[PDB]
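Trainee: Have a look at this one.
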Amino acid sequence: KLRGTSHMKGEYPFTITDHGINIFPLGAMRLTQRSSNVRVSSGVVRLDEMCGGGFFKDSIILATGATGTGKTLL
Amino acid sequence: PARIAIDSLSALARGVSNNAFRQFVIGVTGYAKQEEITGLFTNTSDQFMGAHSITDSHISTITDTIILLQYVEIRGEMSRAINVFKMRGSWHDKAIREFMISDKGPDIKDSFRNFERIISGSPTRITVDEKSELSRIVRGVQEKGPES
Amino acid sequence: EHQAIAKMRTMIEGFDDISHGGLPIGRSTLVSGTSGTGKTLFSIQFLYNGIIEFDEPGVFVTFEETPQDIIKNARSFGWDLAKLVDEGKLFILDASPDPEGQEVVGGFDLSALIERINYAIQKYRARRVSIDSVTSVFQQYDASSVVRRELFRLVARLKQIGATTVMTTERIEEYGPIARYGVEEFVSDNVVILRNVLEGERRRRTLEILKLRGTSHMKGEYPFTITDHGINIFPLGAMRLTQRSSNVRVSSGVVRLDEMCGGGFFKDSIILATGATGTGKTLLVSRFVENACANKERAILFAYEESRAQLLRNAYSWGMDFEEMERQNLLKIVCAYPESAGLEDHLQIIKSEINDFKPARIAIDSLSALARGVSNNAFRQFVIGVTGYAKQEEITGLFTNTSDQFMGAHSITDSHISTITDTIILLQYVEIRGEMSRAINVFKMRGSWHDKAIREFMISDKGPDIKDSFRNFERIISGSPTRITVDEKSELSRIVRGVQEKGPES
Amino acid sequence: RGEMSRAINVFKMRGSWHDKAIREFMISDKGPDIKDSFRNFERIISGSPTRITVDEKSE
Ligand SMILES: Nc1ncnc2c1ncn2[C@@H]1O[C@H](COP(=O)(O)OP(=O)(O)OP(=O)(O)O)[C@@H](O)[C@H]1O
Ligand SMILES: Nc1ncnc2c1ncn2[C@@H]1O[C@H](COP(=O)(O)OP(=O)(O)OP(=O)(O)O)[C@@H](O)[C@H]1O
Ligand SMILES: Nc1ncnc2c1ncn2[C@@H]1O[C@H](COP(=O)(O)OP(=O)(O)OP(=O)(O)O)[C@@H](O)[C@H]1O
Ligand SMILES: [Mg+2]
Ligand SMILES: [Mg+2]
């Protein structure tokens, strides 16, 4: 509590490092990430084709599969 | 970095609670996103073949592009397939392409067009008269065109 | 009103519904909770609203905070108590000890106080009284029985004076005894408990009216929020099932769909679009929002999965220019991580923004994302809240749901909101010949006829193109069907040989 | 065919290439004998196959 004003509520994880206390307000991060149309290669050309010309530079790509399928190769 | 890859978010989810984990993902995910860093994340599904959900931890949502790898049992053999499951701003191919691995790396071949239930890991091969109709012996309506 | 007890309105949002009218007059209501739960705020708001709405003067008794502090703090909510103290409508009676004192004085002072408060009440012609933290007074060196007697004495004298009082108390455990000495509970006429529950690192505040001798009231806990406007309570169970229902139709932003829905969605309706990740629920949302602009109506897109940037890049790639909708002041985009708050907060932000923008259409992209973490019952409660608001407000609403398993999903929703919804649009992957195609289906519609087909559809830059059903297939829902043929080649335009042109001419 | 046979598979190997066949195998006093894959079967993995016995192209 802080009588008189507002503040974020709840618990926030933090780490004590060589630079002292470091807190990550993971719920304070805003949904304002920049978004372009720029592409980039996967390291696999055919893949790039399938993806309509490569992964977007601004993107989160996820490779899922069973153990041994080759995520680590990609 | 311009690119970042985490080999196995699924190995980081070991032990931890799902909510602590989801929080971590959003964490490294959004940091990368706001930083203009392209990130490639790895996830090993707990069951080979028959996997009914992209991710066990339900991160699929917090992701832009999904690349899916899966075993397909073809003739007593264990082959791989790759599929661009979804891609947010693009068009991407909808084929579940077979692919081999060599020293050269990944070679993405063709789709298993003549199969049913591929998603499942154990397809049902199925030509039993290919697309040329039971009229391969084309009736004999063509017993006139040629004469003496 | 058939209630045997005359009540006084607090004007605190939601409280008067919960209390079936407000606080019983002439009696005292104990309001207790742990540190930081909003006790002081409640009691201030009680006096304040009393002065500004009924010109009912108030006496505020403080045992720990300082009169300057109580005034300083109230500025947080934009309340100028100083001005009211000035006009003689509010009187803060300083009872706080001295930062330079002795020891011993909690009962003749309890008489000195009674006599004091009666002076203030009498002098200001007060009707409302708030005593902030009576607890702290016997927190001088007392035992349960001494407390019960002293409290009783005070409450009693107050009732004689005819004053309606709010007395504040502290508790150490969120679910343990009602108040410290486990004695205040029974000495007051009404008891209100403010809670600030932890549970998973998030905090949820709830208000409960435990008792009101003489009348009924709402039972249980109710979620509330402290904002720049003070306490705000949502009696989610006080919401009535009397929403207006029209037969008017509206477009989905997709013509073919509209046909499928037997003429478009109902204005008065809650629509649900579910399907596995990647199926295109987000595309439909985009197209449903855009359509209300092309018709010069206002709409809000509350996004919980994509950035405002991304939403735009993607939208533009589907035709539709979100940029313009923004400027033209027809479309408003929100955006927020479900984690950046608790459901209660979220629910209020949505309401809030619906009031400032008066939309005609609203779209929540991914309820299923708001369900991340929360308990199903807390989630369902959130859904009934946003759903019902929309409904009684004649606002058409399109909600999204991503299903946890692509293909083979056995229930429309994993959270079982099915029923809370009027129209259900269903999207799914179909494995056709080594390829992942999509299918769309109007699963249900309450007042219309809608098409029963599971049409296949493609996504282009032009957007959604809804084609035909997979007639020659069985096990469609399974996600990987079996093709069977009584035909296929049957007409539709056989007439072989040279049927086409190529790019040159035709 | 109403009998419980075995099979072995090198499911994965990190640096090598390994065989992808699910090979039938028997056990004797000599130890493990690794025979052939079940080429003419479906759903092997599942444990309860279905032999294809395709009527070829049937001409
Ligand atoms: N030189 C190679 N030639 C042919 N195939 C190879 C070669 N190296 C590895 N492989 C194949 O690729 C697989 C390795 O998978 P990879 O290292 O890409 O990661 P993964 O499948 O995503 O995850 P994990 O290895 O933890 O299961 C092996 O199981 C094997 O079948
Ligand atoms: N403008 C504001 N917007 C949102 N929250 C606010 C605002 N001002 C104050 N708050 C919150 O309200 C709380 C105030 O609590 P309050 O002063 O009402 O009494 P209390 O918690 O009941 O008792 P105590 O005297 O032990 O603190 C703060 O903890 C803070 O979180
Ligand atoms: N310009 C485009 N042209 C062709 N197809 C595209 C285009 N943009 C997106 N798509 C397709 O639409 C999909 C995007 O799904 P969409 O944004 O509609 O939301 P969703 O499936 O409901 O939810 P989520 O994206 O969170 O999984 C991609 O996976 C892709 O197949
Ligand atoms: Mg690996
Ligand atoms: Mg989306």
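Chain A uses Swiss-Prot numbers throughout; the residues present, in order, are 224-297.
When the header is checked for method, it gives X-ray crystallography, 2.8 Å.
Yeah, the Cβs are placed from backbone N, Cα and C, and that goes for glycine too.
A:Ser229 to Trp appears in Swiss-Prot as a mutagenesis experiment; the accompanying note says: Increases photoperiod in presence of KaiA and KaiB. Looking at Swiss-Prot, the entry for mutagenesis of A:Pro236 to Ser says: In kaiC4; extends the period of the circadian rhythm to 28 hours. For the mutagenesis experiment A:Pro248 to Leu, the note given by Swiss-Prot reads: In kaiC6; induces a low amplitude phenotype and decreases the interaction with KaiA. Where Swiss-Prot documents A:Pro248 to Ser as a mutagenesis experiment, the accompanying text is: In kaiC5; induces an arrhythmic phenotype. Where Swiss-Prot documents A:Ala251 to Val as a mutagenesis experiment, the accompanying text is: Increased endogenous ATPase. Here the residue is the original one, while Swiss-Prot reports the published mutagenesis A:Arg253 to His with the comment In kaiC7; extends the period of the circadian rhythm to 40 hours. Looking at Swiss-Prot, you'll find the mutagenesis A:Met273 to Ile noted as follows: In kaiC8; extends the period of the circadian rhythm to 37 hours. Here Swiss-Prot describes A:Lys294 to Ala as a published mutagenesis experiment; the accompanying note says: Induces a long period phenotype, no change in ATP-binding.
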Trainee: Near A:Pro248 (mutagenesis position), meaning Cα within 10 Å, which of A:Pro236, A:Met273, A:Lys294 (mutagenesis positions)?
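Mentor: Those near A:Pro248 (mutagenesis position) - Cα within 10 Å - are A:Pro236, in sequence order.
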Trainee: Can you filter A:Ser229, A:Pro248, A:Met273, A:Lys294 (the mutagenesis positions) down to those whose Cβ is less than 8 Å from some Cβ in chain B?
Mentor: A:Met273, A:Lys294
Trainee: Listed in sequence order, which of the mutagenesis positions A:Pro248, A:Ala251, A:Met273, A:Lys294 sit with a CB under 8 A of chain C?
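Mentor: Qualifying residues, whose Cβ lies under 8 Å from chain C: A:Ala251.
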Trainee: Counting across all protein chains shown, how many other Cβ atoms sit within 10 Å of the Cβ of A:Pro236 (mutagenesis position)?
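Mentor: Here the count is 14.
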Trainee: Just give me the nearest neighbour of A:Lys294 (mutagenesis position) among the mutagenesis positions A:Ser229, A:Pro236, A:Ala251, A:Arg253, A:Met273, Cα to Cα.
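Mentor: Closest by Cα distance to A:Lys294 (mutagenesis position) among the mutagenesis positions A:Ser229, A:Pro236, A:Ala251, A:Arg253, A:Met273: A:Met273.
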Trainee: If the criterion is a C-beta within less than 6 angstroms of any ligand 4 atom, which of the mutagenesis positions A:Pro236, A:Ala251, A:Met273 pass it? List them in sequence order.
Mentor: none
Trainee: Cα of A:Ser229 (mutagenesis position) to Cα of A:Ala251 (mutagenesis position): how many Å, rounded?
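Mentor: With distance taken Cα to Cα, A:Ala251 (mutagenesis position) is 14 Å from A:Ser229 (mutagenesis position).
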Trainee: Counting other Cβ atoms within 10 Å of each Cβ, which of the mutagenesis positions A:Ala251, A:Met273 scores lowest?
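Mentor: Across A:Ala251, A:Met273, these mutagenesis positions, the one with fewest Cβ atoms within 10 Å is A:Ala251.
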Trainee: Note down the number of other Cβ atoms within 10 Å of the Cβ of A:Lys294 (mutagenesis position), including every protein chain shown.
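Mentor: For A:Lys294 (mutagenesis position), the 10 Å Cβ neighbour count is 25.
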Trainee: Work out how many Å separate A:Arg253 (mutagenesis position) and A:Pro236 (mutagenesis position) at their Cα atoms, rounded off.
Mentor: 18
Trainee: Using Cα coordinates, what distance in whole Å links A:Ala251 (mutagenesis position) and A:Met273 (mutagenesis position)?
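Mentor: So the Cα of A:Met273 (mutagenesis position) lies 36 Å away from that of A:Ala251 (mutagenesis position).
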Trainee: Mind running the mutagenesis positions A:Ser229, A:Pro236, A:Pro248, A:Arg253, A:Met273, A:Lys294 against ligand 2 and keeping the ones whose CB falls under 6 Å of it?
Mentor: A:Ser229
Trainee: Can you tell me which of A:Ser229, A:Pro236, A:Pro248, A:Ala251, A:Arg253, A:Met273, our mutagenesis positions, come within under 6 Å of ligand 1 at the Cβ?
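Mentor: So the answer is none.
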Trainee: Could you tally the C-beta atoms, other than its own, that fall within 10 angstroms of the C-beta of A:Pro248 (mutagenesis position)?
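Mentor: Here the count is 12.
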Trainee: If you draw a 10 Å sphere around the Cβ of A:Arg253 (mutagenesis position), how many other Cβ atoms fall inside it, taking every protein chain shown into account?
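Mentor: Its Cβ has 13 other Cβ atoms within 10 Å.
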Trainee: When DSSP states are folded down to helix, strand and coil, where does A:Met273 (mutagenesis position) land?
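Mentor: It is helical.
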Trainee: State the Cα to Cα distance, in Å, between A:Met273 (mutagenesis position) and A:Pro236 (mutagenesis position), rounded to an integer.
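Mentor: If we compare the Cα positions of A:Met273 (mutagenesis position) and A:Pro236 (mutagenesis position), the gap is 40 Å.
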